Amino acid sequence: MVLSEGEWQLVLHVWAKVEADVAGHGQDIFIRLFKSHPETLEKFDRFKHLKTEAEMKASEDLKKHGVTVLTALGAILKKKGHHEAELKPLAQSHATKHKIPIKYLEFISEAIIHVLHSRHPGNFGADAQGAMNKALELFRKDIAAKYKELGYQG
Ligand code: HEM
């Protein structure tokens, strides 16, 4: 699949807002993910002990992790589709070291959309959300293709 320049512009416009506070967006996204799909928390040995949202918000390590994840996702989005190089190491670590099913990538994509919708309604209308969903589906499609090449079905 391919996004038009117009769709990329909608994606990058709202992402520019996210970049005004990466750490804050990272926390909301992971808390949303862990609360909506608790099973995903079991994949993080470093955070699986967190019991409440209060504990999650207070975790310095979780906040730092969120910045690392969003920064990588941002680098990929800014390539506007030409992200083959950025995807390689990401796909290998998540398929071989962390063992993350495509299903879980769908869950975090939902968390991202939810948080952007909550925080940036003025820059995340129907068209912009459609553009973001398309960019995330492209991301998941390409990561899935790499998973297969690497020998991981998940
Ligand atoms: C938006 C998609 C995602 C991106 C861009 C992303 C990015 C990253 C990055 C950059 C790291 C650190 C470097 C590395 O280990 O490769 C990381 C670590 C990790 N990711 Fe992801 N990730 C994504 C989705 C997920 C999902 C959905 C899970 C599973 C619920 C997951 C589980 C992990 C784990 C377990 C680690 C190691 C954390 C640690 O022990 O420090 N990731 N991810």
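If you go along the chain as it appears here, the first residue is 1 and each next one adds 1.
Method reported for this entry: X-ray crystallography, 2.0 Å.
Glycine is treated like the rest: Cβ placed from N, Cα and C.
So that you can see what the record holds, here are the features copied from Swiss-Prot:
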BINDING   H65  nitrite binding site
BINDING   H65  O2 binding site
BINDING   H94  heme b binding site
VARIANT   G122 to A  In metmyoglobin
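The two recorded residues, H65 (nitrite binding site) and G122 (variant position), have Cα atoms 28 Å apart. Applying an 8 A CB threshold to same-chain residues 6+ apart, the list for the residue listed as 'heme b binding site' reads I100, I143. Around the Cβ of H65 (nitrite binding site), the number of neighbouring Cβ atoms within 10 Å comes to 17.
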